[PDB]
Amino acid sequence: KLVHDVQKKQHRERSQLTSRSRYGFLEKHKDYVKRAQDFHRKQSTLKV
Amino acid sequence: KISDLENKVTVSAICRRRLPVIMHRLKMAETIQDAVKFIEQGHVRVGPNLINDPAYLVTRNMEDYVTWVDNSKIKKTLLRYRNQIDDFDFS
Amino acid sequence: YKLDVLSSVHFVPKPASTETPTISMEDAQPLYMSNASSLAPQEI
Amino acid sequence: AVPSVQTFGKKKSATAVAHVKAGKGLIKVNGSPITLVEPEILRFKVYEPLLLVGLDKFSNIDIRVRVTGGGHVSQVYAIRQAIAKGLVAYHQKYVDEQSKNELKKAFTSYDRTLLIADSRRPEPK
Amino acid sequence: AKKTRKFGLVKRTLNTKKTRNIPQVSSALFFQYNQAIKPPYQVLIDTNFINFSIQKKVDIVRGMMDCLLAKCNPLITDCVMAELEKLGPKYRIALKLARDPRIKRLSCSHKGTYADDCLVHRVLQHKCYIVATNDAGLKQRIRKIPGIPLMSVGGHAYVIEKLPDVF
Amino acid sequence: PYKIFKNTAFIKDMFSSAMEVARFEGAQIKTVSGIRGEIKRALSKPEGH
Amino acid sequence: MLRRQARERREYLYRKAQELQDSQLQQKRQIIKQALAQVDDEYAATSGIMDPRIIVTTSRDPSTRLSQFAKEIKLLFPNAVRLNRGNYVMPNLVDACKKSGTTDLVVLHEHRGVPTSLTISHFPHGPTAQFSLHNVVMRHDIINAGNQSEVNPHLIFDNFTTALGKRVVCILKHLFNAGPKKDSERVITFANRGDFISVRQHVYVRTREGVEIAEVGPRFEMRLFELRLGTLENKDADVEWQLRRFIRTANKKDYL
Amino acid sequence: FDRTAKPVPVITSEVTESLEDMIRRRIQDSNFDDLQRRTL
RNA sequence: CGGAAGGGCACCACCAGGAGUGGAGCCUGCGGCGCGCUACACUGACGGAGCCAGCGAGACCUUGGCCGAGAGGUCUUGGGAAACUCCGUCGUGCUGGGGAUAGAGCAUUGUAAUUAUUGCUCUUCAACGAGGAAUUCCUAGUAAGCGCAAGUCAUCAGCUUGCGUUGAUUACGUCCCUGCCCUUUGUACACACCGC
Ligand SMILES: [Zn+2]
């Protein structure tokens, strides 16, 4: 309708610190919630 | 309710109240016909006394207290699969 | 009676079968005791 | 098959599996003799049913026992209970019920916990 | 089959779970074009269309000629013919118009008189005609099928709907 | 965080002192995965842990 | 008996679901009570009929402070019995009290002799209320003031608004003994504010003109952080209400 | 900065004053909930 | 408003015991008060030998091999707790129970170890010699002791919650005291009792 590409333009994401590369792959919300659904599945089948 | 008696009492209700459906319900036998066969062989017992006719409606207490008859081959192979035989009770 | 038949392990027969001077066989009393005798003095 | 029976002695957390058959007179506590129980002073306590009832049917009869769970006291009490239960099971099944009654009433006269288990169930006031 | 057993079963279920036939696209069908409708046209008439043409007093073949800007050929089947014959005496003048050497009779092999089923079979098997009606449910049916020219009656004359060559 | 449990984490190198931790204690926290929590209690044996 | 108790727990979950759908139907039919113009199941069975009996219990290997504190709990509660849980387990414990036939259980938990947790279970497969108690002020701590009157006390509930609060006041009403004297001269309060219920014992008299009280007994703030449908020995039964600590509106939302 | 949950309220003399006056009102009124015995 | 009687109940009463605290040190919650931990040795210390559980399964935990007294580090591989039992040594001496402090040395973690981050080795060997006034709590797998596991929305990490082991003395009566409570219209229905 009425919106700019400078508005919807881009929202990039930063990475893990190069000093904490021993513990790499910083966790984001999407990986967290997928970890959450998998852990909830395991919890539920353990309950069954 | 009173509609529960005016509507919900069924031949199916009294039929699931029947004994071999309760045996198949508590998984005494895998099938209801094998439950009937166990009833005929008298390998079961209903509280104090064992039973032989499938045409039996069981009171709720005896439903809690029904099982196999003692020193039966079926309960013995139960305890044999579970590897928990206790011949002291001629189990 | 029907439910006792269907849920009984032991034998149960029919309950019962469903003018003139008539006699009552079963007595709920020894039949020779006076009513005043069976009455308690407190209750009189 | 061989005339053999299997029973259990069950204490607090101690379960003892007993296998009894007619034999040569050997008693194997986990492959070791009953002369090789652990605490060295409850050896008499585990000896109790054997000398209580005599040694002859134990010469007739070989038993193998394997025990898991429980502390030492629970273990040895479960062991001797398993002994009594296995012997009464064998002497019921393959041997005479009258003699079973005799050893049963004798063991009940001395100590019933060799036969039946002692469940210390709690009570409130 | 006790209700509380069913309750336990659905809770266990939630806790655990947490020769064919395809009719071809017609060769005469660009995406919604239906390029096979060129003069002369071939049209199919309904009883409702006939009676409403009497009511609006329009001429049948002259009306479709002036509406469609070219030459057109009219068709009725035995289903709609028997439907007029069943309507009978009040529409005897409609039968008099329906019997005409200029309208060409088309036969059918059908059991009953459901001219709706007859005509919708025709259009599902041919896709080369132009339907001329006034009926609502059948209108929605020929609307939900694509690439076919509907022409209804209404107002002072006829009105075409889906034909791309409107002028 | 240098030690974690179920719903629990032990976090170092955020403060210089357990006094700093107590000045910021009992507080709403969240992390880059977006997830919430609370700083509750200072660890006594190291300073900012 | 395992089959029996499993059948009773199945019927308990079914009856709670039936009470649930009937309560939603009650919220639906609330609109027609104005257009024209209830206790729980397990507390409806014995609302004013039977006197309750409560076992208070420590968690395990307690401090003397917890000993005297649970003692004070017994002192406040009629028909209450102590239990020093030593080498006892949760399932055999609950099963033994079920064998005895009991109404309610209150078991206590702490940190370094400081009482901070109290759970109440209803024994006929009833609900459990899990509280964190903090601001403990004990009579043992304050003074040798004497002893409690131990008459069946009077109850004062304050600020109970939601149906959660209704379930609460039902549970507390039913844990206190049925049918009090109109002249019961000790009164208990149930003072709710900011989702912090807080309680003190109060003996009271009326003056020549007004009323006069004495606060006595204990004094603290607890907070229900959980309510479960099943018993505590479950640890797996369906939770009836759970506190949300990690939410947006957590320091603002009342009654949660 | 921000906090995560409601603070535990610390109790003051004015708080317990308002409470005990509310109690005085409820007992002067004698209005307070009791588990009365079920009739019949 | 008071007195009197009768009855009941109470590890806040009587009675019999037990176990701590308070005395030394350490930890921790309160402003000098509280909760725990380790000792005060002979039922003990130490060295060998034997070994018996349970709760717990979201570059991590590891079978095995290597050397190093040890701490340790290394290469490979997959995704069996203590108290206890026997023998020996010590022996009544703040002694070898007690390990507080200090030094020295060696290793690991970390930029850096320094104010020993941390562990280990040897030397140094304090207080504590069984805890006043008192205090509490309790009637069976109880107290107690032992060790093991998990932190799983509150609260907890020299800390909470579970778990196992072993396992008692003395009561189990009484209202005598200390209280506290109930009754002093059989109301209700036989027989008996009682009878302001
Ligand atoms: Zn046709």
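Using the numbering of Swiss-Prot, the residues shown for chain G are 1-37, 72-290, in order.
Cβ coordinates are placed from backbone N, Cα and C, and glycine is handled just like the others.
What Swiss-Prot records for this protein:
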| type | residues | note |
| --- | --- | --- |
| DOMAIN | G:86-267 | domain 'Brix' |
| MUTAGEN | G:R119 to A | No effect on RNA binding |
| MUTAGEN | G:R201 to A | No effect on RNA binding |
| MUTAGEN | G:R220 to A | Loss of RNA binding |
| MUTAGEN | G:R253 to A | Loss of RNA binding |
G:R201 (mutagenesis position): secondary structure state under DSSP, collapsed to three categories: helix
Chain C, Cβ under 8 Å: which of the mutagenesis positions G:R119, G:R201, G:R220, G:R253 qualify: none
G:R253 (mutagenesis position) to G:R119 (mutagenesis position) - Cα separation in whole Å: 25
DSSP three-state assignment for G:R119 (mutagenesis position): coil
G:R119 (mutagenesis position) and G:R201 (mutagenesis position), Cα-Cα, nearest whole angstrom: 29
Cβ neighbours of G:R119 (mutagenesis position) where a neighbour is any other Cβ within 10 Å: 17
Residue pair G:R220 (mutagenesis position), G:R119 (mutagenesis position) - Cα distance, angstrom, rounded: 31
Other CB atoms, at most 10 A from the CB of G:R220 (mutagenesis position): 20
Cβ neighbours of G:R253 (mutagenesis position) where a neighbour is any other Cβ within 10 Å: 19
